[PDB]
Amino acid sequence: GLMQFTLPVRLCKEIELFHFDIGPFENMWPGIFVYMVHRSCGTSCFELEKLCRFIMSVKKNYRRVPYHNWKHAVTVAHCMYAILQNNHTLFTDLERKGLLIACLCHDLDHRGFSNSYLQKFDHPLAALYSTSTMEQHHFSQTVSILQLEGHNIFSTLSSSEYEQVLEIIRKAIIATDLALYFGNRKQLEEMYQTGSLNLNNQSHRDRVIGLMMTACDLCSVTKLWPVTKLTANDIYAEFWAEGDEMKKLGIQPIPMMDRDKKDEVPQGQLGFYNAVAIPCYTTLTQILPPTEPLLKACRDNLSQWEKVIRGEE
Ligand SMILES: Cn1ncc(C(=O)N2CCC2)c1C(=O)Nc1ccn2cc(-c3ccccc3)nc2n1
Ligand SMILES: [Mg+2]
Ligand SMILES: [Zn+2]
């Protein structure tokens, strides 16, 4: 109970900022996550022994892939921590509990392949889950780990609070399917503009939490340029591996996944910032003004990709 986690001074300060990078010391990441739960949720939210056991089982069930790995899980949870800490009074006690766990678990057992590749491979997961294939799997893996003896960090919730938190986690993880983002943001854009947006409306909160999940999931584009640029290499390492596997099935991959078309990455990133990233952080900043630093950082990174094309870097 009286056992806090404390970070060194530079991390204690910078962890509060949206653009924080969790660093290359893997052994510090569990402590970073517990620190964020304690400050975001409370030192009482979870039994430390159970939380520590939950965290190490989640880590074990992330694979050694270039991008969709344990570092991504903790990185996405930190972005959620910064959103929750800058929007103190907007979120319920259950939501703060659920959303940090949702972010940590959102890509459990990712193989580094898209929903499309699983469908074209005819992977068993594609027969079990026709849409949001990997995301239904990630939620399945979360429930499985929660049911390991000693791992139920929600044991002290009432039956109804427990069903509510698992429903928050399920919707939050499903919303990380980028196929669902486009329509979620359009509906949120209209509701904000026509003034019908209502945070007491559960289905409205669900939409807002979904956009927060997209914002945390894409948060590579909101870091300092050197972090953004080096994460891109890991992202493209997976895309190109999937491209290779598409060619093995006798299918020409989209340019994004074709390593022969490396040259066109700068312009591909522009399309992505303009079609996905900027609209995401713009709508999020409209609904939650204190998340504006995410939009400002994204615009700075867009400008950096424009500089790459122009040959200035
Ligand atoms: C940075 N970041 N953050 C998240 C994601 C992303 O998508 N998710 C991670 C799992 C999914 C991305 C991304 O980089 N996404 C796109 C999206 C469209 N693109 C098109 C091209 C392209 C390249 C060369 C040649 C031609 C086109 N490049 C693209 N990149
Ligand atoms: Mg995912
Ligand atoms: Zn993710």
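Heads up, chain A uses Swiss-Prot numbers, so what you see runs 724-1036.
Header lists the method as X-ray crystallography, 2.0 Å.
Backbone N, Cα and C define each Cβ position, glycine as well.
Quick look at what Swiss-Prot lists:
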type     : residues               : note
ACT_SITE : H791                   : active site, proton donor
BINDING  : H791, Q992             : 3',5'-cyclic GMP binding site
BINDING  : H795, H829, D830, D940 : divalent metal cation 1 binding site
BINDING  : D830                   : divalent metal cation 2 binding site
MUTAGEN  : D830 to A              : Loss of activity and of zinc binding
MUTAGEN  : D830 to N              : Reduces activity 1000-fold
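Taking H795, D830, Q992 as the candidate recorded positions, the subset whose CB lies under 6 angstroms from any atom of ligand 2 consists of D830. Here the C-alpha separation of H829 (divalent metal cation 1 binding site) and the residue listed as 'active site, proton donor' works out to 10 Å. The divalent metal cation 1 site is defined by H795, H829, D830, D940, and by the 8 Å test on Cβ atoms against their centroid, the other residues of the chain that qualify are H791, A796, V799, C826, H833, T899, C939.
For the pair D940 (divalent metal cation 1 binding site) and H791 (active site, proton donor), the Cα-Cα distance reads 10 Å. Sorted by the number of other CB atoms within 10 A, the recorded positions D830, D940 start with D940, the lowest.
Residue environment of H795 (divalent metal cation 1 binding site) contains 23 other Cβ atoms, counted within 10 Å of its Cβ in all protein chains.
Cβ neighbours of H791 (active site, proton donor) (same chain, under 8 Å, six or more residues apart in sequence): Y785, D830, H833, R834, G835, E961.
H795 (divalent metal cation 1 binding site) sits 19 Å from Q992 (3',5'-cyclic GMP binding site), taking the Cα positions as reference. Residues near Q992 (3',5'-cyclic GMP binding site) in space but far in sequence (CB under 8 A, at least 6 apart, same chain), listed by position: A955, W1028.
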